[PDB]
Amino acid sequence: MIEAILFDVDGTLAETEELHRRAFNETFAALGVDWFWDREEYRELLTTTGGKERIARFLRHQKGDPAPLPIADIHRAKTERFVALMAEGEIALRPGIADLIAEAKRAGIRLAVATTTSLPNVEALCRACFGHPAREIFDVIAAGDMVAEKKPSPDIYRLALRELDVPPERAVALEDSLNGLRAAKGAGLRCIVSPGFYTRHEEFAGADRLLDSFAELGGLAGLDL
Ligand SMILES: [Cl-]
Ligand SMILES: [Mg+2]
C-alpha cells in the first residue's frame, strides 16, 4: 500500500559518520592546519547538515589556524578522501536495509535517496555496499546542493517527491536524526526513525515508529498505518 520509500543516507543506510570524521581530520592534517575534530566536538557539529556548512560553522568560532583555502576546496578534498575510504570496503549496510530494499523492488515500490550529503558520497556508498551504481538501486537521488536549504528544511524531500511523482500520503521516510525527522515531517511524510551512535541522545517526537534497528521493521507492512 506504500508507493515509495525515501531513504536518508548517513546513519540510515550505513553508519558513515565516523568515516566522515576521519576524512575531515585527515584532510585537515594534509592541509597543514591544526584543526582536529574529536567525537565530542563532532557530535555538536553534526547538528549542522552538509559538510561545507559544518566547516563554515566551525570556522566562525574556532581559535586555531585560519582557513588556508576556500571552504569549497577544503570540502572537495575531504569528499575525495571519504570516497577513497569508502572503497576500502569496511562499511556495511545497517541491519534490515538490504532486506527492505529487496522486498520493495519485488513489490514494484519506487525508491529515493533524500540526503544532505554530496552526491559522490552516495555513489561511493552504493558501489561499496550495494555493489551497483546508485542509479541502479534508487529511482530518484536528491542530494547535496540540489536544494538551497538543507535538513531540517523539508526541501530535499519535496524535491524527491516531485521527481518520484508520488503524493506524500502514499510514501514513507527512513531517518536516523532529529533534523531528518523534521525534514520528512515538513514534507508530509510518515517517518520511521532508528538512531545511531551520534543521534541516540536526541528526542524523536512524532516519529511514526522509533526502532532500535531497521531489522525490526517486519517488512513492507511495517511501513503502513
Ligand atoms: Cl557532505
Ligand atoms: Mg542521517
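Start at 1 and count along the chain as shown; that gives each residue its number.
If you check the header, you will see the structure was determined by X-ray crystallography, 1.2 Å.
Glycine is treated like the rest: Cβ placed from N, Cα and C.
For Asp8, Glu17, 50-54, 75-78, 115-121, the entry in Swiss-Prot reads substrate binding site. Annotation note: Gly51 (substrate binding site) sits in a helical segment as assigned by DSSP.
Annotation source Swiss-Prot lists active site, nucleophile at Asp8. Residue environment of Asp8 (substrate binding site) contains 27 other Cβ atoms, counted within 10 Å of its Cβ in all protein chains. Secondary structure at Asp8 (substrate binding site), taken from DSSP and collapsed to helix, strand or coil, is coil.
Counting every protein chain shown, the Cβ of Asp10 (mutagenesis position) has 25 other Cβ atoms within 10 Å. Per Swiss-Prot, the feature Mg(2+) binding site maps to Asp8, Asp10, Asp176; the stated evidence is a large-scale study or a structure entry.
Under mutagenesis, Swiss-Prot gives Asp10 to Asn with this note: Loss of catalytic activity.
Look at Swiss-Prot and you will find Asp10 tagged as active site, proton donor, backed by a curator's inference.
Under DSSP, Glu17 (mutagenesis position) is assigned to a helix (H, G or I) in the three-state scheme. Around the Cβ of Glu17 (mutagenesis position), 20 further Cβ atoms fall within 10 Å across all displayed protein chains. For the published mutagenesis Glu17 to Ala, Swiss-Prot gives the following note: 40% to 80% decreased catalytic activity with xylulose-1,5-bisphosphate, but no effect on activity with ribulose-1,5-bisphosphate.
Residue environment of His20 (mutagenesis position) contains 23 other Cβ atoms, counted within 10 Å of its Cβ in all protein chains. A mutagenesis experiment is reported in Swiss-Prot for this position, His20 to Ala, and the note states: 40% to 80% decreased catalytic activity with xylulose-1,5-bisphosphate, but no effect on activity with ribulose-1,5-bisphosphate.
The number of other Cβ atoms within 10 Å of the Cβ belonging to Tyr42 (mutagenesis position), over all protein chains shown, comes to 18. Under DSSP, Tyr42 (mutagenesis position) is assigned to a helix (H, G or I) in the three-state scheme. One mutagenesis experiment catalogued in Swiss-Prot, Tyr42 to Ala, is accompanied by this note: 40% to 80% decreased catalytic activity with xylulose-1,5-bisphosphate, but no effect on activity with ribulose-1,5-bisphosphate.
Quoted from Swiss-Prot for the published mutagenesis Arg54 to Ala: 97% decreased catalytic activity with xylulose-1,5-bisphosphate, but no effect on activity with ribulose-1,5-bisphosphate. The number of other CB atoms found within 10 A of the CB of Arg54 (mutagenesis position), across every protein chain shown, is 21.
For the pair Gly51 (substrate binding site) and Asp176 (Mg(2+) binding site), the C-alpha distance works out to 17 angstrom. Rounded to a whole value, the Cα-Cα separation of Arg54 (mutagenesis position) and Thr116 (substrate binding site) is 11 Å. For the recorded Mg(2+) site, residues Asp8, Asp10, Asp176 set the reference point as the centre of their Cβ atoms, and the other residues of that chain within 8 Å of it by Cβ are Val9, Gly11, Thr12, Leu13, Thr115, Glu175, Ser177, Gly180, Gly196. It is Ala77, among the binding-site residues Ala77, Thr116, whose Cβ has the fewest other Cβ atoms within 10 Å in the structure shown.
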